[PDB]
Amino acid sequence: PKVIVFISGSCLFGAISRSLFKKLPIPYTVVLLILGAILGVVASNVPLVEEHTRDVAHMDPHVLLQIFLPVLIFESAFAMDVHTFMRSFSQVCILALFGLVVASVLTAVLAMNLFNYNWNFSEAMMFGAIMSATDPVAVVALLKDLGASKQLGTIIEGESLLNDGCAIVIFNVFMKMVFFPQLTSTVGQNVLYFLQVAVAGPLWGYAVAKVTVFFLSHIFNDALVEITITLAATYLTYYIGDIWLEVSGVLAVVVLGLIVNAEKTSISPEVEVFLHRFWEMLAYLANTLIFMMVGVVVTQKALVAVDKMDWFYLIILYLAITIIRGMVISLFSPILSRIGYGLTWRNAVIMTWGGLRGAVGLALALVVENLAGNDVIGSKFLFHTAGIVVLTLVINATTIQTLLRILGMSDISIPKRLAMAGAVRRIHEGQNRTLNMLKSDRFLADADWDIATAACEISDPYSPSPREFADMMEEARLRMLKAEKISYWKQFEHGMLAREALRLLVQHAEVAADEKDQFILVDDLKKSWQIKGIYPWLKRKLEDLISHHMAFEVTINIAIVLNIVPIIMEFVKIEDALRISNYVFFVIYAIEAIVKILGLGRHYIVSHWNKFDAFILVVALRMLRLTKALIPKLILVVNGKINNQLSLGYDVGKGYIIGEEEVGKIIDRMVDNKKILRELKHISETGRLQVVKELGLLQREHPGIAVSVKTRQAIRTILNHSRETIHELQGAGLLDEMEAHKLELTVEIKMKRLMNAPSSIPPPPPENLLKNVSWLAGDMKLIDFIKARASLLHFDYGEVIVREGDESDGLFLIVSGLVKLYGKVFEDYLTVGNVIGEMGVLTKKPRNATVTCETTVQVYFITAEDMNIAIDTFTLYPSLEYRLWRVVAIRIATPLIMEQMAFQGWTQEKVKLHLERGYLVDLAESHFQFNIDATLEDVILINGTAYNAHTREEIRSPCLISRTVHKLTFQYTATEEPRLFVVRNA
Amino acid sequence: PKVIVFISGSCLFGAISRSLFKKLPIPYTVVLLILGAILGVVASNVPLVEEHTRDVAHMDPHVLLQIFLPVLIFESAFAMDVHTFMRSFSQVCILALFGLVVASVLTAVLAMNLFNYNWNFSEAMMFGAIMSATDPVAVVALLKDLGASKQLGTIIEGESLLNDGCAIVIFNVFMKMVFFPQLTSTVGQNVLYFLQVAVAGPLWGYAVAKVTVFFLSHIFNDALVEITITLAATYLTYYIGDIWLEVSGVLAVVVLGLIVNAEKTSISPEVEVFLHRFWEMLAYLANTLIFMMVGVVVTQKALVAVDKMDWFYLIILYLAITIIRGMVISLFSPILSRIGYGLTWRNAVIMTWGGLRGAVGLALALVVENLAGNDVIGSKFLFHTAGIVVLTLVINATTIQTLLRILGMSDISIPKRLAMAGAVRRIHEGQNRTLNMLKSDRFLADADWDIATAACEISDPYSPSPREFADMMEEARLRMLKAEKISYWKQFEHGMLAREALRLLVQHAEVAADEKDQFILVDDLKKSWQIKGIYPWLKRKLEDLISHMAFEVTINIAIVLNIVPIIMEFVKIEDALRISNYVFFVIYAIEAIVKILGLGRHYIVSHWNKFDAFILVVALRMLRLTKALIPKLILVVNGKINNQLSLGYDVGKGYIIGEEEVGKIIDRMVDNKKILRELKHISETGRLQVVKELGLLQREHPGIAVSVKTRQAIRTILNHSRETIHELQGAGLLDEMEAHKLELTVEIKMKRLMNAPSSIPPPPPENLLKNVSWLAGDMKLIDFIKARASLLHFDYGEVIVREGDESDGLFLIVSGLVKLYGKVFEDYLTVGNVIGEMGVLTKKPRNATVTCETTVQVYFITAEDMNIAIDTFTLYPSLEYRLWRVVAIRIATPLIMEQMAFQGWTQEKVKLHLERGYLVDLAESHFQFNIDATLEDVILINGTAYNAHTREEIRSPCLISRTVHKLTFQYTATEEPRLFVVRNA
């Protein structure tokens, strides 16, 4: 058998038709089919080409059924976006299953009473099933090429996959019924077989996928072991499926592919991209081979047994299948709308014409033709399937192209056009200035400028009247929504916000912008983060109440595993085996009894588990012993299952509140209408307060998960900033490349190890919180002195702690609860770990706020006189006074520098770093004389009065002072010591 | 046959031993071997495991010889650094070949007269050949694990590859001689076979590699076609080599692997990394399988036919092979030193112990054991080879680790330690300030700070007296060299300098720093860029003098058609012959008609047509194809010279810019006059010599230089556009996928540029006059200047203009090289460099002298015409503003550079910084300027400044600091003051 030339020519023709058929809208598979037809007619004429093509044109059905199908289905599974697929699992699954069933039955009942073949009922079901299969890849490809709607692509791909799997299953059972009639089909074993293929396959695939993921989670700095392990696991599942029920192996591999593709943490990205490329290449090879094979086979023998009526019938069949495909979706759209997963007019219209028949139908046609022998049914099946495929693959493509061009999907929004125009203009200006600069140097003044300026051009690829006040409302709304949307992207760019939270926030913003006079709401986000109130909490609640050395328990657990072997023996030369078994059982009994004795020795009390162990010993059922180890793993999986959702909710809330703060700061210099400004500020502040209260309560309800999430966020931010500093240091040429590479490798290893951190860290004790105050930066004498006299207080809900119009009794520290701060317009909520009244004790001013308790609160109280003696006792350079005033100054100075220079490109994190780099300066060594230089950028006066010499102008406080002034002097005031905050350059 | 469980268990054991045997120095293959031994003894005891392992333990020699070897050799070829390998081709090739030959012969003559087997000569030759193999991946692995040197790793890898490639051939021929004695070995056909396996194989591999590369160079935006094409090409070459010579196939695939790995432009990086990973995985699978197989086989049957003396002999054999391996290098080191490719003491010592036997010897032992049948030679061969491998794989590893620890290779230089300490300190400070900032916000005040601060720590992984004049001298020298290297790294980081040029420059800097009191020289760089003077220039010189159009295309096609009858000539037989005759006749007529047509086109017979008429009269179509053969030879010579010229130009430009920066920075480092004078003298002498040499090199042949300059300009513009796109994407102004498609367009443009034509013809002088910086496409200005622009020609050795004279007018060098000398001030100007802009702008007498170093063509414009053209035009983008802006930035770049030459400011950054701003006039400001905070730097070009609250005179040209805030100017008839201010974004 000679086969090499056929495969090499197939690869060559596939590459040629991929390269030279790209601008055309129709796919290259039609060219492949006609090339196969030419090869078939040539081989029918010339005998040598017939000898060279017979070895592959007519090959066994078993190799086709066992290699060409599972690879295609597994690639279709691997090319999925799993999350958007599971977002609409129920809708797509019910639609695919019911539509497949009704389409197959209708096509079978059409083929039975139409035509003149006098076909039976099983042949009708086989014919109906082999053309209900659709193609996932092509539809998603040309939907992504024009229209840009990911929901439609994901639902159509999921429908195609769920159609292909069920079509394969039903075709297989009906072929087994029709071609090998020796089998028996009693109801009991048949329903057992259906239950087996329904439930047993996917469970096995899921189990092996979980085991493989768990094994891969422990591999560090090894990109070659995991690839081999993954391939071996995939083949092992396929082999178990093959030796098992054949119709279930495809289900097992698609389940494993979905599970493996869903997981993205324990697998490094390089392994993922390599696996994607590998399976894509294998599927491409299979597709090319099957198309050429079916072209040759349909041309050689299928087209010499047809008539005029056989050409007449396929048009009717195509019309019928299109009509039923449209009718199913038309009938099922209202139910989907009523339940809450409805579609629209345009999506239904495009999904009616989005059904392309792929290569799986060709494979099943080849199988039925090869099994049919030298009969006519194989020729009819192959001819009809090839005709339907070659019709739809061009007709539906052209129709869907025209439909997209004639509807609103192939349209570009005006803001997108404006953004593209601005980007193109900026690129053109940058290129022009770069060229103008580069024309001036004396080393590159000879190059041909026409070629250089013509071979690098960038072109755009896209080409009191109520009405007045309402128009102001509309433009204000649209501009505010634009600002929020750009802020949520700036947050993601620095790596602070998660991808899913960003997607949800931008989707909500777009939904709010689309609807007229509709602001962004908080109830939808409340639903987004309220998912914790779900039955998993009830599993946790029941499971926690369900509930000498430690090595004894581990050894006993192991002992139980040993007992499993005798069990198997019981389940079961023979004499010797039996004898061994009795001895083994006796030994196990002895061990158990000894274990019980040891337990009694360690403890004489009797418990429920002790009573159960005594009953077990009295019996001499080892499965009842493993629950002791089963329970903690169930706890550990429920912990992560709730931790993921809590993390997502916290990220969404924090992103929304920070973006809203920035947007509220940016509106102040846009429009100058008092009423609209008042309304916008009112809405923003109401949303902010409600969101912060809800997040505070959510954190308070269960603290361990919140503590774990906060720790993970802090660690991630610190590591990201360290990586950025390493990259900046490498870019300046201070160190060699490979040292930076190994440092980045260490950082990446740290991040990967963090990704598998334990969840639900227990909350710290109050002393740990008191040891982590910002100004109490590990000063042993200060820590000891403050811990010596720190009083602890407890207040019930509904009481008032302190009130304004009173002297500063002392600073407070919230160590448990949620406190409402209300005063003079000024409303906010403070939580655990937030000091109260620093400026009250520093400036010796009366209180300017009122404190109320919204839950049971525990606070830390320190007297002000003790603080005063501790601060006038210590006079070191890093004194507590400097730390306190620096913290208060940066806290009071961030909003001022933000609102003064809120130009396009300044965020919260950047301003915080900018103010963090600088440091406070005193007037003792400057003799009350300051001169503003160019090294320092911004200078802000916190409190006091300023003066000059050549202008002599009073300066109110707190105020940032611009660069107009030059010399600053200060008088001697007993009631106030003036302070300044200056920030210098690098 | 059941084979699944064995392969699955092999994969599992390979993964387990890779994971759990990483900190240990010895490789995991010893664990694999002992696991195979345990499996063998278990299968010898239990019958079921014997049934499950017999199907794979004893497999055919043909599948082993035809799959397991070529994959290993091709992976070894693919895992090479080709450029550093070809840097020392001759040394490693002669060393590997001669050492292989002498070691094999000595081992054969040892095995013949030692032992007691009474072996023949063929068996001794095979025995010597099967243990001369070497493991490439292990040596490079343990070398790169420590410091080592790229040179040592590359030479040892090349030697290992060549050793395996020749050992396979010699083993193949001797096995064919010894096991199938029916073959005939007459001298003629034997030497024909040797010539075939020497020359015909690599030529075929090279031809297919070139064809595949040419086909892949035309594929754009398709990452799946090229992978399949590459795999199909590799298999096709393997198949042709396998059916052809069954030994030379390994030579064909190693040549193809080297050629494909060398090429890196027509193949996208994703395809390259995918191919690397694929072949690495296949080789890993093969290695694991062969080690487990040989463990099982050696344990089951090889160890039951040995005695005390059979345990005694292998130690002697190991000592002998180590001794001869050392002796070969010891003898051949002086010759290598004499020719110019010598090694050192430490490299020879480490390369003596760097010979690790790999899996290839195991495969050949399995082949000879399986072919030997139920005899004793197979058992002896397998036992000896397994013993040698299991000895060396631990003994040489431990010995080389101890040797590296006991010599200077495993040492870290003091500057490296200082740099690591500084980087760790900076990282620690950054982490501390980030943590201090993050402890303050009110949304993250609850996280456990101990865990956060303990789970992110970064730790360092490394743990008149001439004496005083001498120590300051050396400290200045190392400071210069450090500045030079960091300047080169800064140049490379922006993407301006090539990788090879950067490597060469840093290597030269390190070499100069290692030698005492040795500055960086220019003669070595002169040798680096003088490679253009080589015999390829002579091929070009002879080839150029050798030297509707659709007719010629048709003529070539006709020649191909004529080839068909020729084939038959070499060859229903009657029918075939008749058809052939008919075709021949027909051909003889189309060619005659084409010749008649040519005659009707050109009456006189052409020089080629003179012999074409004889060709027609004969009725030998190979002589016709030279017409199309010649231009492709011209193109390939053009490319081969273009690469070298580009490398030389890059090296020169990088060195001169780095030297300028290094000369600028040192001015505020040390305060001794004599050393400053000497240092500046050396720097300026080197700069002038390099610039003169580069000018002459550009002048000698202009087309290649023009092409190189155009490529550089296009690359820089595209890189800056990509940077702007990335910055725009980072600010959230546009969505991600639009930026992705723009970057895809930019990448497509870069890839299309990479295949640009070479040797662009030089532009005409009018094109150069149309591309002056201030003549930015102003139609009236261009027409007026082209109306009166005089053109002059001056011979070598004359003086164009001299100082102490009125400004006659600005000049423009359109051809030649001109020396500008005057008042200390010496430089060289080339084509496209305007002369005397400040002379005509400020109406000042000349301050320079011009001499001609070659024949020069210049453009002369009278100053009166410039004056009337400049007082006629008064638009906002006037020529006066452009001229003064260009002169001001040119005169202001060095001042702002030298004033603020802090660590982190380069030429390109300062040029962009000064380019962003623009000049301001005093007409609308009423001679009043007040400095705001938006603008950064302000420089007074010419004139005198005045104040109000200080009233201080300011000399020119001078950048004015942040001391006075109000500037006023008087009305001066002899001078109009100007300022250059640069503002913020």
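Note that chain A is numbered according to Swiss-Prot, with residues 75-537, 570-653, 676-700, 727-774, 808-1011, 1031-1192 shown in order.
Quick reminder: no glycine exception, Cβ is built from N, Cα and C everywhere.
The annotation that Swiss-Prot gives for the mutagenesis experiment A:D238 to A reads: Abolishes sodium:proton antiporter activity. Sequence-distant contacts (6 or more apart, same chain, Cβ under 8 Å) of A:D238 (mutagenesis position) comprise A:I147, A:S150, A:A207, A:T208, A:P210, A:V434.
Here the residue is the original one, while Swiss-Prot reports the published mutagenesis A:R399 to A with the comment Does not affect the production of voltage-gated currents. Abolishes sodium:proton antiporter activity. Using a 10 Å radius centred on the Cβ of A:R399 (mutagenesis position) and all shown protein chains, the other Cβ atoms total 20.
What Swiss-Prot records for A:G1043, A:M1045, A:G1046, A:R1053, A:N1054 is 3',5'-cyclic AMP binding site, and it gives experimental evidence as the kind of evidence. Proximity of A:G1046 (3',5'-cyclic AMP binding site) to non-local residues of its own chain (separation of 6 or more, Cβ distance below 8 Å) is seen for A:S995, A:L998, A:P1052, A:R1053, A:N1054, given in sequence order.
For A:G1043 (3',5'-cyclic AMP binding site), the Cβ neighbour count at a 10 Å cut-off comes to 20, with all displayed protein chains included. What Swiss-Prot records for A:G1043, A:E1044, A:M1045, A:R1053, A:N1054 is 3',5'-cyclic GMP binding site.
Around A:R1053 (mutagenesis position), taking its Cβ as the centre, 18 other Cβ atoms fall within 10 Å, counting all chains. Under its mutagenesis entries, Swiss-Prot includes A:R1053 to Q with the note: Abolishes cAMP-induced shift of half-maximal activation voltage of gating current.
Cβ contacts within 10 Å of A:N1054 (3',5'-cyclic AMP binding site), excluding its own Cβ and spanning all protein chains shown: 13. In sequence order, A:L998, A:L1090, A:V1093, A:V1094 are the residues near A:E1044 (3',5'-cyclic GMP binding site), counting only same-chain partners six or more apart with C-beta under 8 A.
Missing residues between A:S537 and A:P570: 32. Distance between their CA atoms: 40 Å. Chain tracing stops at A:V700 and picks up again at A:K727, leaving 26 residues unmodelled; the C-alpha atoms of these two are 13 Å apart. For A:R399 (mutagenesis position) paired with A:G1043 (3',5'-cyclic AMP binding site), the C-alpha to C-alpha distance reads 70 Å. Every protein chain shown contributes to the tally, and the Cβ of A:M1045 (3',5'-cyclic AMP binding site) ends up with 18 other Cβ atoms within 10 Å. Other residues of the same chain near the 3',5'-cyclic AMP site, with their Cβ within 8 Å of the Cβ centroid of A:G1043, A:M1045, A:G1046, A:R1053, A:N1054, are A:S995, A:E1044, A:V1047, A:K1051, A:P1052, A:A1055.
Unmodelled segment: 19 residues between A:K1011 and A:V1031, spanning 5 Å (Cα to Cα, whole number). In three-state terms derived from DSSP, A:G1043 (3',5'-cyclic AMP binding site) belongs to neither a helical nor a strand segment and is classed as coil. Think of the gap as 22 residues with no coordinates, bounded by A:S653 and A:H676; the Cα atoms of those bounding residues are 20 Å apart. Secondary structure at A:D238 (mutagenesis position), taken from DSSP and collapsed to helix, strand or coil, is helix. The DSSP secondary structure for A:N1054 (3',5'-cyclic AMP binding site) is coil. DSSP assigns A:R399 (mutagenesis position) to a helical segment in the three-state reduction. A break of 33 residues separates A:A774 from A:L808 in the model, with a C-alpha distance of 10 angstrom spanning it.
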